[PDB]
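Here the structure is laid out as structure tokens; the discussion comes afterwards.
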Amino acid sequence: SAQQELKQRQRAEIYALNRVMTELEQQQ
Amino acid sequence: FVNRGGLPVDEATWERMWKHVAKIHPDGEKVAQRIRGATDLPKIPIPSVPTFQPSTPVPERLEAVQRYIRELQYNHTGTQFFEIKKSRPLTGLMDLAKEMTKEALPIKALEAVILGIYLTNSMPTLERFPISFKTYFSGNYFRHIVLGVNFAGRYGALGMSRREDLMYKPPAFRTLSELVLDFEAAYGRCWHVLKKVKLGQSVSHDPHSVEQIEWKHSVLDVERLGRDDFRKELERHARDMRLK
């Protein structure tokens, strides 16, 4: 499915981003 | 910023998220460069929705529910991935809770409250009611919310927060005032003044209920009440729920 591949790709970028932004907020 | 077009995130909401990162993070553009289209990103496991043996005590089930909520991770991206319209029928909000468990994205306090109701609808001996906070720090107002719980006449909480002491409370507090005063103390330790506590009614265990969540059955102005009256009003809200 094209829509599933898109959600998988987005989910992986959302968590990679969330790790980076969690590390940012961790050093206010 | 709130995603208002469901999932997958539309093209416009997605660029906006990455525009927002570019301004907030010192190396914002380099973060987007490293991540966007990267073919070597970690595969994140879809967390397993916890299911319970009928032999498992409610307090143990709540630990597993909180662990599941924490596993989604606090959303620091600056984009909320699920729109929560607080006036929606419970059945609509529980549809959203289900989609949260299937898509498994980071969440904040309000999303965790909806999830907490959804994952405790199987526990009719547990009463669930939202507790909202308005606090003041450094000339600015802050809003937070958790899911108050009552098991066997003792009060606890589920939720999601930046801080460990502003979400999960085991159901061990003998009164609602002792639970809320623990939150107030946690806020005091991170230099926040507690201004208002807003307490909802018991939420239906029926995920097809057309009823709304009553978020503001009791609105307590902490400063205008003072210490004694604040405890009296919290105890009054506890009796209102126990008798209804």
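We number chain A the way Swiss-Prot does; in order, the residues shown are 26-53.
For this deposited structure, the header notes the method as X-ray crystallography, 2.1 Å.
Just so it is clear, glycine is given a Cβ too, placed from its N, Cα and C backbone atoms.
Quoted from Swiss-Prot, the note on the mutagenesis of A:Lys32 to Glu is: Decreased VASH1 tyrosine carboxypeptidase activity on alpha-tubulin. Around A:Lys32 (mutagenesis position), no same-chain residue at least 6 positions away in sequence has a Cβ under 8 Å from its Cβ. In the three-state DSSP assignment, the secondary structure recorded for A:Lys32 (mutagenesis position) is helix.
Remark: A:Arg34 (mutagenesis position) has no non-local neighbours by Cβ distance under 8 Å and separation of at least 6 in sequence. In Swiss-Prot, a published mutagenesis experiment is listed as A:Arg34 to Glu, annotated No effect on VASH1 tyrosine carboxypeptidase activity on alpha-tubulin.
Non-local neighbourhood of A:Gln35 (mutagenesis position): empty, since no residue in the same chain at least six residues away has a C-beta under 8 Å from its C-beta. According to Swiss-Prot, the mutagenesis experiment A:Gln35 to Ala carries the annotation: Decreased VASH1 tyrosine carboxypeptidase activity on alpha-tubulin.
Experimental mutagenesis is annotated in Swiss-Prot for A:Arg36 to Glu, with the remark: Decreased VASH1 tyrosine carboxypeptidase activity on alpha-tubulin. For A:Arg36 (mutagenesis position), the count of additional Cβ atoms within 10 Å of its Cβ stands at 22 [all protein chains shown].
One mutagenesis experiment named in Swiss-Prot is A:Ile39 to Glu, and its note says No effect on VASH1 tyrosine carboxypeptidase activity on alpha-tubulin. According to DSSP, A:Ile39 (mutagenesis position) is assigned to a helical segment.
According to Swiss-Prot, the experimentally introduced change A:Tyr40 to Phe is described as follows: No effect on VASH1 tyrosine carboxypeptidase activity on alpha-tubulin. Same-chain residues at least 6 positions away in sequence with a Cβ under 8 Å from that of A:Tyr40 (mutagenesis position) are not found in this chain.
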